Every structure is written in structure tokens, then in C-alpha cells.
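Take a look at the structure below.
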Amino acid sequence: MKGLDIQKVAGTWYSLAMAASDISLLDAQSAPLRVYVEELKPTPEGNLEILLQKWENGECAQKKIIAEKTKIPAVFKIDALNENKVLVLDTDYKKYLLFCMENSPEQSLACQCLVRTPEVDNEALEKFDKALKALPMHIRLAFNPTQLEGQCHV
Amino acid sequence: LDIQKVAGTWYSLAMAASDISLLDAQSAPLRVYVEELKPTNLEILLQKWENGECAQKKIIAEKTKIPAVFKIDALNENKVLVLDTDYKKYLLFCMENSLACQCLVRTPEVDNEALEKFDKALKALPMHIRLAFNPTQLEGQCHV
Ligand SMILES: CCCCCCCCCCO
Ligand SMILES: CCCCCCCCCCO
């Protein structure tokens, strides 16, 4: 994304849809990139604090992770994915944000459609599918408002 | 629809369902790999992960007055609709139990044209999960 301002993505978000290059990255509730974003917190240094939910050890756990700015705009590095990358594809800031993440990387990618509100946004999902046409995705999940308002989308 | 021309070997290239839980996980109830269609009515031979093993199953899809519509006789009759086929390359179907649809192909290879017809056929439908498999998976056992 040309000209990302992370100061305009601060707030609460929902994981409306997910897609991955490998079925195993998302297939089960405990799959490793089956993560539900809840909050983006930009820091004055230009990093991104991310609150998310992940199902592990048979419960819905809260995680704080740090996404570090890099020399490539809209690209961040995560400690928690073995210094592998988050790529922001697109955002209108006010409604949706499309990102991809490398599995803990060259070879496996999971992407999500984030929305500010727990509602189905077909405009957001259209842009998501448009930007995925390029990518070899083999699994796609779309979630309903009940899931979005739940804990770990259940 | 000529059940005789659909006879023979098939591969489940892609699957989509209305509810994530129908397809999500190897053990999900509608995660089924079609292997062969035999006219008798349509006998369906398939593989399914059940109880941590790749099991073979045979189900009977009973003819109806509508050539493309079959009813799986089971405790609960499930309707099968053959949406489209060219007999030689691909066959698209949906099964109602909630909705699961598949793109079958005649060889264990990616047919992007067959996948395009699949996605186009599914645009109306409220699908929340979609899986597509690779040659290695297709040639394997329960797409492992
Ligand atoms: C800009 C928003 C990107 C969210 C990154 C999510 C990364 C999750 C890492 C998995 O433990
Ligand atoms: C025309 C072939 C029909 C096969 C039915 C198998 C059961 C449905 C599986 C849905 O993923």
C-alpha cells in the first residue's frame, strides 16, 4: 500500500475473512494462523501493538504482539513469527484493512480482511478477493456477525 | 444428464460449504473425496477421514424425475444437484443436508477453468469455507 499512515488505523477491528496458501495454516480452531485481531495500537516510534485472540491449550487466549516498522513501507516484522513479515495491502482507514502475514515464510502466507465493525462488508470482501486473485490461496474462511462478536469467533 | 457419461474415476479438486464446520478439519462431516461414480441410480465411491483413518464408503444417490437431482437414501434424504459437467474433464455438484459443493475433475491436476465455473456457480450461495487441493493431495489418500 502506497503511503500507509498507521496513526489512522488505531482502534478495534474484527477478522471478517482469512485465506492461506496452505489448508493446514487455518483448517482447525488450533491452526497456527487462525488468529482473531482485536486492536491495533500504533506507537510514537511507528511500531504497531496488536491485541489478538488465539485458541491454544483448549481455551481462547489473549495475545499482545509487536509489529516493528521496516525500511519497506507497509511491511512490519513480528518477533512472535520468527521475525517474519506482516504486509498491509490496502486500507480506507475508516472501514477495512487487508493484510498478509508469513508463517513462522517464503513459502506460506495467510491474509485477512479486517473491518472496524462486527458486520459483513461485501465491499471489503470484494477488495479482499480482488487482491487474493494474485495469490495461490487453498483455504478461505468468511465469518458472520455472531462469530465476530464471540470469543475466538465461536 | 447422462449418468453413463459421468461414470468412472473422479478427483475432488475443490470444496465449499455454507458453514465453516462442515469442511474445516480433516474429520469434518462433509470433507469427502469422491473416487468413482457408477451408474446402476448413481453409486458413489468415496474416501473420508473417520476415527483417524482414511475409510472407503459407498453411498447410493437415487434417481428422481429431474435428471440432474439425486436423493441419497440415508436416515435423512440428502439432495444432490449436478450443476454442470462436460463428462470428459469436470463435474460440479451441490449437496443439501446447509450446503456443500464440489468441483470434480477426471485427472489429479489443477483445472483453473473448472475452478472458474465452480466459483461462478457459487456466487449466489452463502458459502463461508472454500478448499482447493494440489496434485500431490489428489494422488494421495484422503487428500493427505
Ligand atoms: C496491520 C495489522 C496486521 C495484524 C498482524 C497479525 C499478526 C498475527 C501473528 C500471529 O501470531
Ligand atoms: C455427484 C457426486 C455426489 C457426491 C456426494 C458426496 C457427499 C457430499 C460431499 C460434500 O462435500
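Using the numbering of Swiss-Prot, the residues shown for chain B are 28-67, 71-127, 134-180, in order.
Cβ from N, Cα, C; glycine included.
Annotation of the natural variant B:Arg166 to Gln in Swiss-Prot: In lactoglobulin 3=C.
According to DSSP, B:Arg166 (variant position) sits within a strand segment.
Missing residues between B:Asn127 and B:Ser134: 6. Distance between their CA atoms: 6 Å. The number of other Cβ atoms within 10 Å of the Cβ belonging to B:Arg166 (variant position), over all protein chains shown, comes to 22.
Distance (Cα-Cα) between B:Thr67 and B:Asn71, which enclose 3 unmodelled residues in the deposited structure, is 5 Å.
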